[PDB]
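First the structure, in the form of structure tokens, and then the observations on it.
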Amino acid sequence: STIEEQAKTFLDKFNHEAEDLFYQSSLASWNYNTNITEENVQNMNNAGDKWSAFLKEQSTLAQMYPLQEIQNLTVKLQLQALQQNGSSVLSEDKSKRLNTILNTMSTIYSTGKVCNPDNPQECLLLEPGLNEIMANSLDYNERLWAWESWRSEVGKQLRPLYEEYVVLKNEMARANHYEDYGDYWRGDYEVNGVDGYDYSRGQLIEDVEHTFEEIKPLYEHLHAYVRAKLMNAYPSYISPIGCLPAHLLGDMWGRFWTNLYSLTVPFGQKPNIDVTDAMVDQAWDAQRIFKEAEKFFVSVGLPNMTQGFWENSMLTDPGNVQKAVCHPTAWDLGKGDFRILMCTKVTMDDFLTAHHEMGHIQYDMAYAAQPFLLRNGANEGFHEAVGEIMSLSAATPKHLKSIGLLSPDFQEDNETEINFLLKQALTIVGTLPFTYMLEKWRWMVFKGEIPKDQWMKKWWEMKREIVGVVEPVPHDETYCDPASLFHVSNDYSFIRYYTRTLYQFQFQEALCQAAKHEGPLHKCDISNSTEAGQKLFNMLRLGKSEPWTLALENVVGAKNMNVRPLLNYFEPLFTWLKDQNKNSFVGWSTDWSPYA
Amino acid sequence: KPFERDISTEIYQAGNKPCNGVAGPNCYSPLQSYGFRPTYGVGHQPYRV
Ligand SMILES: *[C@@H]1O[C@H](CO)[C@@H](O)[C@H](O)[C@H]1NC(C)=O
Ligand SMILES: *[C@@H]1O[C@H](CO)[C@@H](O)[C@H](O)[C@H]1NC(C)=O
Ligand SMILES: *[C@@H]1O[C@H](CO)[C@@H](O)[C@H](O)[C@H]1NC(C)=O
Ligand SMILES: *[C@@H]1O[C@H](CO)[C@@H](O)[C@H](O)[C@H]1NC(C)=O
Ligand SMILES: *[C@@H]1O[C@H](CO)[C@@H](O)[C@H](O)[C@H]1NC(C)=O
Ligand SMILES: [Zn+2]
């Protein structure tokens, strides 16, 4: 016969065995997370080892077929996924030391403890106490101490480790066909073989650069406003022309500015919309919270949840004797099993998070028909994008009033819209410069453009130029500032967040045009529009079978990511920022620094 | 053909080389096993026909 039929039979066998093995592994992991005990840990470890061994064996087997002879455009992608060489091509010693470096980095990040100055009573881990201090404490000296101490604690330790890590991962990439490890990470966005819809690995660089060039005015105006507010809060520390000091941003790394809503609130008198008291008065529970979330997807035209989902999923915190992790997660265990692991309480944030997780499950249900290898989102961004569009639509006052939590009497003014848009701005627009900067720095380091002797110098120079953030205490090459961040330490790609941020607003613009909304984009509800639901389901069903470019074309009418939907979303805040920044300088000067 | 029964397990020779009655590259046993568990969703649950 032809190798194409041989590859087809191989793929059929692999799919049918892999479904069962993945189900066993997923059930073991779910059991461990719901009920933590030694036996559960042993079962999960066994299942994970078995699944990893099976994937390695099948990946080794699949290399027989050259991809040149495959021309189905589905078998080709499945065989490409299997031939990615999850089997470590590196030498045995190189693989062992790479695993050792990864384990050491994870251990240092997790167990990094900061002790009080000249006080041995407490040595604080990053997550429990230090993060809360950075988030809520208003002490400039305390925040500067926390930031500097964490940097010296983790970055100095991890700097040789990060150098060895980048060397080894660059060697792995060179062993593979990819130019560098940045190219390996960007390969997910690559599309080959489909003319007129193709993508290049380097094309992502140009697209991200152009998108940030478009975003920059809004970030500059928000930066000017936040600078004015933080100068009002802290008089002497912040300069008008200078960049913002790092530790005052709101979190340890400056990723999110959500903690600045209290300090930078536009109108104190106007109370934020929150439905906690109303839900308590109406006597809700987590089960009906999730049911109300389900009714939204039923209204949009998507299917509703399975009886197995309702029976197996734990939506309420067991409490008492039971021990479990409370990080929300939507599990597609396989073969028709879908569950949510969420300790849901009666709060507005929990309600929106439930909406987000059920969006995940609707995506998973939609791509269930496709083969196992293609049973994923088209790119790393679409999956959380589909979650986030539902999360945004759920919180709209129109949806709240339709559900009935909000009284018919209430009407929204200019002030409420401005407050909500500025809060979501600090949440969403602020993280884009940080993601852009981190990915640019890491890509340049991987390519080798940034020399080792100038790693941190170039890092802080680019942060000062792009993010408009200046280091409080100057740091030499001994520090490794990026190593502090969780994704940098544990080797996670970070451009996914930028792509998600653009994609969610492109999706929202498309679905709001589908729903025939008139007015500002923020007060847009897609609940009862069955056109928007079908337009979404078109992409949701594809999975990875079609290229992500074609999926994005299907949803939003464009083959490439555009920030125009985001700017249309934040246009009211953009006008308000123009008005408020008439007496405030726009732009930042690099020269100023807190030191000297 | 309609109303036919096959029970003999010969290693499928999708490849160009004889399988010689053993499993390996391009040599797969035709029979595959359903796995039935209580937690499976409707559509993968075992149905008696
Ligand atoms: C993976 O490595 C093997 C050698 O172990 C090689 O034959 C194969 O072509 C590699 N696959 C790719 C696509 O890098
Ligand atoms: C929900 O799913 C059931 C089948 O499980 C179906 O009968 C029903 O019509 C669906 N929708 C509603 C509104 O209950
Ligand atoms: C957790 O699993 C164990 C079996 O390993 C079982 O005995 C126990 O009842 C389960 N639940 C709790 C709360 O421990
Ligand atoms: C959607 O339809 C239901 C039908 O009863 C209606 O009660 C609800 O107000 C509608 N929602 C919107 C936002 O139009
Ligand atoms: C919106 O702004 C205009 C212009 O200042 C003002 O006259 C109007 O009352 C505002 N509406 C409110 C109070 O939300
Ligand atoms: Zn999510």
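Since chain B takes its numbers from Swiss-Prot, the residues it shows come out as 462-510.
Backbone N, Cα and C define each Cβ position, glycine as well.
Annotated features in Swiss-Prot:
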MUTAGEN   B:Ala475 to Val  Increased resistance to neutralizing antibodies
MUTAGEN   B:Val483 to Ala  Increased resistance to neutralizing antibodies
MUTAGEN   B:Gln493 to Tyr  Reduced host ACE2-binding affinity in vitro
MUTAGEN   B:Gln493 to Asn  Reduced host ACE2-binding affinity in vitro
VARIANT   B:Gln493 to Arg  In strain: Omicron/BA.1, Omicron/BA.2, Omicron/BA.2.12.1
VARIANT   B:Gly496 to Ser  In strain: Omicron/BA.1
Tell me, how many other CB atoms lie within 10 A of the CB of B:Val483 (mutagenesis position), whichever protein chain they belong to?
8
Other CB atoms, at most 10 A from the CB of B:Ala475 (mutagenesis position):
19
What number of additional C-beta atoms lies within 10 angstroms of the C-beta atom of B:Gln493 (mutagenesis position)?
11
By a simple count, how many Cβ atoms lie within 10 Å of the Cβ of B:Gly496 (variant position), its own Cβ left out?
14
What Cα-Cα separation, expressed in whole Å, is found between B:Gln493 (mutagenesis position) and B:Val483 (mutagenesis position)?
16
Under 8 Å Cβ-Cβ to anything in chain A: which of these mutagenesis positions pass, B:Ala475, B:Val483, B:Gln493?
B:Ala475, B:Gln493
Do you know offhand how many angstrom separate B:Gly496 (variant position) and B:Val483 (mutagenesis position) by C-alpha?
24
